[PDB]
Amino acid sequence: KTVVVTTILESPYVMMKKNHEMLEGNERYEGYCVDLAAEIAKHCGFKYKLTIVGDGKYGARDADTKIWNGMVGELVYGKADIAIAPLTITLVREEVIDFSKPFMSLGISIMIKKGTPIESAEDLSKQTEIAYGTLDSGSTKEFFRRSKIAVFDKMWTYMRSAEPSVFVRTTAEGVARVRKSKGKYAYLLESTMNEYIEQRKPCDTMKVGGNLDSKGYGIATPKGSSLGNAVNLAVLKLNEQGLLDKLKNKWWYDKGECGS
Amino acid sequence: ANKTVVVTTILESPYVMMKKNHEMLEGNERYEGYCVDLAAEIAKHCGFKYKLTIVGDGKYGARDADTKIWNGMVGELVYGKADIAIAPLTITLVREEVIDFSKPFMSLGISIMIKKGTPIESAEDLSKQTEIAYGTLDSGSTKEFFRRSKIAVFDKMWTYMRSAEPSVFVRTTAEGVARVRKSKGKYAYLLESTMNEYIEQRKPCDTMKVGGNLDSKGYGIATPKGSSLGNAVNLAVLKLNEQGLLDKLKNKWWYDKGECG
Ligand SMILES: N[C@H](Cc1cccc(-c2cccc(O)c2)c1)C(=O)O
Ligand SMILES: N[C@H](Cc1cccc(-c2cccc(O)c2)c1)C(=O)O
Ligand SMILES: [Cl-]
């Protein structure tokens, strides 16, 4: 049977080729996860079909209905066989689907407009002239809300009450806000996206400071799926063979627009 | 009517260390460190009682090419001498085939250790010169990383290292570290970032980690296939990371107990 792969349109993971209308199936798409899917399938010996997740979401469980949405939903309810996307390995997700070991490691990080005099979370926490915030929902916001660490607690206390609101509805808005606030806003987001935007025109942002924590993206399969074992082994193999780092460098830096 | 969980681990600082007064103590109380604290946390979140034991042969786990027998902590798992391994054991392909690994509790990569003063700041810096010798363990994955690499800088480094005389390779990690410290600024050692970070915080505070990591791997908790502990242990690792506990333990053992300010 043909393996149904669910994934999501997010750059540089999966992107529509400019000439996609003249192509068909897997050839329509390009990117890090398109390249990765090809490698996984090769090392697992299966045929596959990339499908873009219907609702355009990663995967969360509705607090009321208890229904999983997004790619996780597609696995849980039996609509897809495997998800290959920048899907963070989390406890609540691990409870309902299987994850490979991480194909990418990352953490919360600081994005600034070039020239902003901030180089760390501690720097942000000790001042007020430069506003800063996170997505208005999800794990990067909860990271601060729940934190017991002095610096992060100080940041949360500021962020939760800052006016005008420092939270943004989407990642794209966070990035736009940094770019359009004249140095007066810094955005807290995934280091991977931060690194990617730094290499995109108009080349006016920078990632600064260390990552504030450590998480990973994993390939996901329905709980108890027979594909899980071989997929996990393929991920470890590709990492030991340097292929994962090669794909990251290709899509983030070789294709970078901001110089060497 | 019950069975106590047997944990295998390995004496490697600061993961598991003998307390100074270990002879006055008994059982699990003899030991301290990051993985000792982690063991207690895993047991609590999985509801099991346990016994810490140090791996009999003092090794991590490798499969002999000839006899096909696993040694180390992996061997203790696959041959039924221990139930779980809680140690800085790298998640690797060959190990994952025979045992189950949790998601990583620590992530890390190859890094460069210099004696303070050495004019090297990166792998690129090393590769461009020979005045400062540099090398890796004389066996294992960190050596193999360079040998198999098709990246220009790492290829150039491998070409130098493989033929360098006197040998730039070392039999143990301890020897690499001592060689950095005792080579008067003329040796740099390539090793795990975690060990590099740790040693930088030990007296005599004469070493420094430089440059970014060259790759990314993780340490995982290991259980045999079909283990009744496997699922719960993995959920516990993810939970502990989400609750900040893993970063808290790293900070405690690396920095709060550091000696170099
Ligand atoms: N990757 C997206 C967004 C997403 C979802 C859940 C967690 C995180 C995350 C990433 C790095 C550090 C951190 O503390 C949290 C990101 C997804 O999987 O929905
Ligand atoms: N942790 C020890 C030694 C050990 C074994 C296998 C791999 C690595 C390692 C760590 C970081 C980067 C890298 O490329 C390789 C370390 C063990 O598990 O035997
Ligand atoms: Cl070897």
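Just so you know, the numbers here start at 1 and follow the chain as drawn.
Going by what the header records, the deposited coordinates were determined by X-ray crystallography, 1.8 Å.
Note: Cβ is positioned from N, Cα and C throughout, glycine not excepted.
What Swiss-Prot says about this one:
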BINDING   A:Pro86, A:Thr88, A:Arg93, A:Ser139, A:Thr140, A:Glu190  L-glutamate binding site
MUTAGEN   A:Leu91 to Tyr (Swiss-Prot position 504)  Promotes dimerization. Strongly reduced desensitization
MUTAGEN   A:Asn239 to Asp (Swiss-Prot position 775)  Increases rate of desensitization
Worksheet, complete the sentence: Whole-Å Cα distance, A:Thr140 (L-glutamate binding site) to A:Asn239 (mutagenesis position), is 26
Worksheet item: What's the CA to CA span in angstrom from A:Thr88 (L-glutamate binding site) over to A:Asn239 (mutagenesis position)?
Response: 18
Worksheet item: Under DSSP, is A:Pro86 (L-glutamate binding site) helix, strand or coil?
Response: coil
Response to the item:
CB < 6 Å to ligand 1, subset of recorded positions A:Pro86, A:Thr88, A:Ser139, A:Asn239, seq order -> A:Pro86, A:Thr88, A:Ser139
Worksheet item: Just the number: how many Å between the Cα atoms of A:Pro86 (L-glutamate binding site) and A:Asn239 (mutagenesis position)?
Response: 16
Worksheet item: Listed in sequence order, which of the recorded positions A:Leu91, A:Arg93, A:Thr140, A:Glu190, A:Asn239 sit with a CB under 8 A of chain B?
Response: A:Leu91, A:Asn239
Discussion item. Of the binding-site residues A:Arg93, A:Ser139, A:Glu190, which one has its Cα closest to the Cα of A:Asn239 (mutagenesis position)?
Written reply: A:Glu190
Worksheet, complete the sentence: Counting only residues outside A:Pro86, A:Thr88, A:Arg93, A:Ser139, A:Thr140, A:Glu190 in the same chain, those with C-beta within 8 angstroms of the L-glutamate site's C-beta centroid are A:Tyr58, A:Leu87, A:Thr90, A:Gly138, A:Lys215, A:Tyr217
Worksheet, complete the sentence: Between the C-alpha atoms of A:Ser139 (L-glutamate binding site) and A:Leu91 (mutagenesis position), the distance in angstrom, to the nearest integer, is 11
Response to the item:
Cα-Cα, A:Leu91 (mutagenesis position) versus A:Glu190 (L-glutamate binding site), nearest Å, comes out at 18
Item to complete: Please work out the number of neighbouring Cβ atoms within 10 Å of the Cβ of A:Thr140 (L-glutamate binding site), leaving out its own Cβ.
Response: 22
